[PDB]
Amino acid sequence: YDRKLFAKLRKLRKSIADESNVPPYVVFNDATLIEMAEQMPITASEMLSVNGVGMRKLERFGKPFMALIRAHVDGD
Amino acid sequence: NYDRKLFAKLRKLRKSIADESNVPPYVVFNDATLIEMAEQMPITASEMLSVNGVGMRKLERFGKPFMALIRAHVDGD
Amino acid sequence: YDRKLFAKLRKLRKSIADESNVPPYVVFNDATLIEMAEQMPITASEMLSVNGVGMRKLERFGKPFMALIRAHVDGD
């Protein structure tokens, strides 16, 4: 598990939710973020196996989240 | 006694999943089940099935996210 | 998308946001930066084609981002 990545995921979700003017959970719930911080999905397929992530959420939110995880793992 | 911090997390997760699916919160898990989860902190399929109000159907449908939340809590993650 | 450009775009965004005392997303959101990294817009018209880039933001933040992208694509 990566705690630093989890904090980064929470911050991204907050940014998207604030800009979109929706409660953070409407973007993703905490369990989805935890799995992301565990599985560290970097591809579309990897993202779609994370619970809470359907094709709808993948199109709207997928790129920023994948990019964040990729950058964290690559050490940027 | 149950972990009140975990119960409140489970409550928020349930609200999120229930709102998503457009069902009453109890249709996911009722309050008594959540409290039992906050008491027993189930982390595997077997442990979840030991909890009142959790059968194989609910485990299939809702199990993963709740287990992920409990596992992260018990590890302080 | 170009990952090294995306990194550079994030750094410029952070610098503008820090100076302005705003969260980075308020300058441009993550998805907008990713599209810039994808399409590498150099002209004003190309920049305006990017989601989340209106004329107001262009006047305010446009020139530094255009200069950055151009210097990246050319090897400056």
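Following Swiss-Prot, chain A shows residues 531-606, kept in their order.
Looks like X-ray crystallography, 2.2 Å, at least that's what the header says.
For all residues, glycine too, the Cβ spot is worked out from N, Cα and C.
Going by Swiss-Prot, these are the annotated features:
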type	residues	note
MUTAGEN	A:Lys534 to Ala	Nearly 10-fold decrease in ssDNA binding by HRDC fragment
MUTAGEN	A:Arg540 to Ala	Over 10-fold decrease in ssDNA binding by HRDC fragment
MUTAGEN	A:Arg543 to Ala	Over 10-fold decrease in ssDNA binding by HRDC fragment
MUTAGEN	A:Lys544 to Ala	Nearly 10-fold decrease in ssDNA binding by HRDC fragment
MUTAGEN	A:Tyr555 to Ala	HRDC fragment binds ssDNA very poorly, whole protein no longer binds 3'-overhang DNA but binds Holliday junctions better, whole protein has full helicase activity with 3'-overhang substrate
MUTAGEN	A:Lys587 to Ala	Over 10-fold decrease in ssDNA binding by HRDC fragment
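Distribution of Swiss-Prot features across the structure.
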| residue | record | DSSP class |
| --- | --- | --- |
| A:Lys534 | mutagenesis position | helix |
| A:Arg540 | mutagenesis position | helix |
| A:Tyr555 | mutagenesis position | helix |
| A:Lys587 | mutagenesis position | helix |
Neighbouring C-beta atoms (10 Å sphere around the C-beta of A:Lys544 (mutagenesis position)): 14
Rounded inter-Cα distance in Å - A:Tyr555 (mutagenesis position), A:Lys587 (mutagenesis position): 12
Fewest other Cβ within 10 angstroms of its own Cβ, chosen from the mutagenesis positions A:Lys534, A:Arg540, A:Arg543, A:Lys587: A:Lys534
Neighbour tally for A:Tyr555 (mutagenesis position), based on other Cβ positions within 10 Å of its Cβ: 19
For A:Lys534 (mutagenesis position), the one of A:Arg540, A:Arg543, A:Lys544 that lies nearest, given that the mutagenesis positions are compared by Cα: A:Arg540
Separation of alpha carbons, A:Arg543 (mutagenesis position) and A:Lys587 (mutagenesis position) (Å): 12
Proximity to chain B among mutagenesis positions A:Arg540, A:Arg543, A:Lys544, A:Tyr555, A:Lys587, where any Cβ pair is under 8 Å: A:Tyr555
